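Down below is the structure, laid out as structure tokens.
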Amino acid sequence: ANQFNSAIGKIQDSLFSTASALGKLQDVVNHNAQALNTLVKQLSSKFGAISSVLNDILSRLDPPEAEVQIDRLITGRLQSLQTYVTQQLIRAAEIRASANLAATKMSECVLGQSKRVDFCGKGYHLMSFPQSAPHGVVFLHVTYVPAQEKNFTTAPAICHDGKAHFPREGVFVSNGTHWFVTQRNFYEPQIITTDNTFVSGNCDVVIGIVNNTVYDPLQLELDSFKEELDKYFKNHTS
Amino acid sequence: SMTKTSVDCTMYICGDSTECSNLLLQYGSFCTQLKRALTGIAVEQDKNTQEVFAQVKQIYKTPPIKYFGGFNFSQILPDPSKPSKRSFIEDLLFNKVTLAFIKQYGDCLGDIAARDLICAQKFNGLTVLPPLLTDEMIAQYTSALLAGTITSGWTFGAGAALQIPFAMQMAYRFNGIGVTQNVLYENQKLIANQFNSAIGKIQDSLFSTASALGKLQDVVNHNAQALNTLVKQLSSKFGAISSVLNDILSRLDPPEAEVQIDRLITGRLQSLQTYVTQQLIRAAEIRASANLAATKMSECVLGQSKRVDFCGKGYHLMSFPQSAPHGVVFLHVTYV
Amino acid sequence: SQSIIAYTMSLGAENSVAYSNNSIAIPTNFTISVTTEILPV
Ligand SMILES: *[C@@H]1O[C@H](CO[C@@H]2O[C@@H](C)[C@@H](O)[C@@H](O)[C@@H]2O)[C@@H](O[C@@H]2O[C@H](CO)[C@@H](O)[C@H](O)[C@H]2NC(C)=O)[C@H](O)[C@H]1NC(C)=O
Ligand SMILES: *[C@@H]1O[C@H](CO[C@@H]2O[C@@H](C)[C@@H](O)[C@@H](O)[C@@H]2O)[C@@H](O[C@@H]2O[C@H](CO)[C@@H](O)[C@H](O)[C@H]2NC(C)=O)[C@H](O)[C@H]1NC(C)=O
Ligand SMILES: *[C@@H]1O[C@H](CO)[C@@H](O[C@@H]2O[C@H](CO)[C@@H](O)[C@H](O)[C@H]2NC(C)=O)[C@H](O)[C@H]1NC(C)=O
Ligand SMILES: *[C@@H]1O[C@H](CO)[C@@H](O[C@@H]2O[C@H](CO)[C@@H](O)[C@H](O)[C@H]2NC(C)=O)[C@H](O)[C@H]1NC(C)=O
Ligand SMILES: *[C@@H]1O[C@H](CO)[C@@H](O[C@@H]2O[C@H](CO)[C@@H](O)[C@H](O)[C@H]2NC(C)=O)[C@H](O)[C@H]1NC(C)=O
Ligand SMILES: *[C@@H]1O[C@H](CO)[C@@H](O[C@@H]2O[C@H](CO)[C@@H](O)[C@H](O)[C@H]2NC(C)=O)[C@H](O)[C@H]1NC(C)=O
């Protein structure tokens, strides 16, 4: 909880200081505004006519003579309009792709937990939170990052009684003298035990197998119970 | 990615002619728009390459001993016997796919056998910008990814690379597809032999069966075709008496030359606009392909994917990247 | 004095993974990372 709180507190500064992201929405706004500015500034071009003002052409020329300049302006401004519309269509396709990705991220990162690597942040995705931004969405991806590793001596299998033992869900590790079985993502060592492992064949096949005792809880419990029963018997029999 | 091109609007339309430039000023900011679009496309190409390949925090290296449980990665690991530390498969790929662009073409050849298409294009405003990342750098990125995945597994994609024996990493990958790890540990030699045979056959299958590997060649061919058409449209008259600006200027007085100049200007503006629109559409397609390739690198190489047919046919075990001209190649190791 | 410099890009810090032949690395502790992704809609 403390780590999450610290990270979400640092979010308020990392969102505006490191730059990097948050420039895509501004780029979209700037592109749209710049396209509109270009389209509206193309109205001062003559395109070969005597003036870029239609009223001047209509007021200084007869219909048959003004028609040529009017047609030049029509051609130029029509070309400008088609150019603007084509660029708008291509940018709309790009924005639609981005919005489809954003919808997929909302479905898979926020509404569920994703096993897709790097899809919902760097690390093992835990969850995600959405936030609205002008013309866009912001995903805060909460992920799990292993921090303080230590390297041990590992083996694929453990040979106990002429049999090969493999971890049920985990990995065999050794700190130098003793052998334990842990989970692969967090060092939580435990004694190797028949409930921790499963047997498959003998020890003559696995490359890298080592000898270590696989302690049997049933046999040791039976021995302890028999010792207690013997003590109880000797309490009165002898 | 695709070829980053720059077009000199004035030089293409009105090459070193001041009258044509003055007449072209009357059409507004069309040249500025074209230059802006082309610059955006080039920056997007560099971004595509960066997103696909620059996915490793550090440049991971393999240990000097190249034993990984009997698996033979020699044909995909870097080859130090070259100026560029490129693998065998990467060298084969870069040999097969041949670019038609920049190098140091400033000193174009002194007309030995006519002039190349590239030299002719470079003489009318059509130049090619080199990519930001050299093929050596892309090969370094690929080698770092391969070393990280064969020395740590999927751990280097979620934090610090935790080393693990390759047999045990393979056992975890087997557990990922629903098969117990004792299946791999008791068939380790057979699995290693099968992987070695498949990675050996990859060299023949990549360049003999064709199928794929024509996509990068299609990208190169389409870029070359567009540039060739743009440079060949300069010989069109578009209704004028001559397609040469100099002849029109040297044969007619300005009041009557301006009409032909404007006809040529309109034709060449239309050609440039068509070229730039097609370039934008093709860049959108290439960006879709690059986003797909980045997703494949993240979910197939940096981790094991449960998505069906995303990282090959069968039950995905792992994947290896190899750089190719303007593209990437994924070797998908799967369980059938 | 400050000046404009040209250089070759550094792709990253070269890290040689200590890949051993019967040795593994396991994390003993973790962090919770909140990253941010912006997407135009
Ligand atoms: C390697 O570990 C063993 C065992 O550690 C014990 O079990 C672990 C799961 C964990 O709970 C540890 O804290 C335990 O100590 C170490 O052997 C232990 O040594 C201590 C100190 O002398 C002793 O009190 C314990 O009884 C020992 N445990 C056993 C089962 O004999 C051993 O010292 C460790 N080796 C190294 C190099 O660190
Ligand atoms: C793992 O153990 C096997 C089994 O041998 C048993 O354990 C040994 C530690 C020792 O106490 C033997 O007497 C036990 O029977 C080991 O195989 C033995 O290898 C030695 C040396 O070559 C040989 O003299 C024994 O006859 C072998 N035992 C059998 C039953 O065949 C094996 O070497 C051990 N592996 C490791 C890496 O220590
Ligand atoms: C796991 O890492 C966390 C984060 O660094 C550790 O928590 C810190 O512990 C130190 C030392 O006691 C304190 O000064 C910090 O305030 C703690 N930080 C937080 C966010 O709580 C934690 O101790 C580590 N776990 C282990 C087992 O070492
Ligand atoms: C894993 O063990 C290895 C080997 O001892 C450690 O890697 C060494 O780290 C030191 C200190 O940075 C370097 O000087 C050595 O060159 C490294 N060895 C190799 C072979 O590269 C490593 O630090 C251990 N891991 C942990 C988490 O402590
Ligand atoms: C890892 O252990 C294996 C055994 O499973 C070693 O493989 C042998 O290594 C020796 C040299 O130490 C060679 O003479 C043998 O030919 C190797 N065998 C095979 C089948 O290749 C391996 O070297 C060990 N160590 C390392 C660092 O990889
Ligand atoms: C791994 O594969 C390489 C091929 O990339 C093998 O190298 C071949 O070795 C044989 C036998 O000496 C030669 O005939 C070939 O010409 C070699 N090929 C190349 C490309 O060098 C290498 O032997 C394999 N490794 C192992 C351990 O078997």
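We number chain B the way Swiss-Prot does; in order, the residues shown are 730-829, 833-1068.
According to its header, the structure was obtained by electron microscopy, 2.9 Å.
Every residue, even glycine, has its Cβ placed from backbone N, Cα and C.
Among the natural variants in Swiss-Prot is B:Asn856 to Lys, noted as: In strain: Omicron/BA.1. The Cβ of B:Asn856 (variant position) lies under 8 Å from the Cβ of B:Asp737, B:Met740, B:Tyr741, B:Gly744, B:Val963, B:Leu966, each on the same chain and at least six residues away in sequence.
Natural variation at this site is recorded by Swiss-Prot as B:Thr859 to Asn, annotated: In strain: Lambda/C.37. According to DSSP, B:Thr859 (variant position) is assigned to a strand segment. Of all Cβ atoms in the protein chains displayed, 19 besides its own lie within 10 Å of the Cβ of B:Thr859 (variant position).
Under its natural variant entries, Swiss-Prot includes B:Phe888 to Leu with the note: In strain: Eta/B.1.525. Under DSSP, B:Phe888 (variant position) is assigned to coil, being neither helix nor strand in the three-state scheme.
Quoted from Swiss-Prot, the note on natural variant B:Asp950 to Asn is: In strain: Delta/B.1.617.2, Mu/B.1.621. Within 10 Å of the C-beta of B:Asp950 (variant position) there are 9 other C-beta atoms, taking all protein chains into account. B:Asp950 (variant position) falls within a helical segment according to DSSP.
Cβ neighbours of B:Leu981 (variant position) (same chain, under 8 Å, six or more residues apart in sequence): B:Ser746, B:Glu748, B:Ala989, B:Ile993. Looking at Swiss-Prot, the entry for natural variant B:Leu981 to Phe says: In strain: Omicron/BA.1.
Its Cβ placed at the centre, B:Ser982 (variant position) has 10 other Cβ atoms within 10 Å. For the natural variant B:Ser982 to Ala, the note given by Swiss-Prot reads: In strain: Alpha/B.1.1.7.
Here Swiss-Prot describes B:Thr1027 to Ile as a natural variant; the accompanying note says: In strain: Gamma/P.1. Of all Cβ atoms in the protein chains displayed, 20 besides its own lie within 10 Å of the Cβ of B:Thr1027 (variant position).
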Close-lying variant positions around ligand 3 among B:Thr859, B:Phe888, B:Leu981, B:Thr1027, where CB distance stays under 6 Å: none
Mapped DSSP class for B:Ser982 (variant position), helix or strand or coil: helix
For B:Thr859 (variant position), the one of B:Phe888, B:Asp950, B:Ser982, B:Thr1027 that lies nearest, given that the variant positions are compared by Cα: B:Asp950
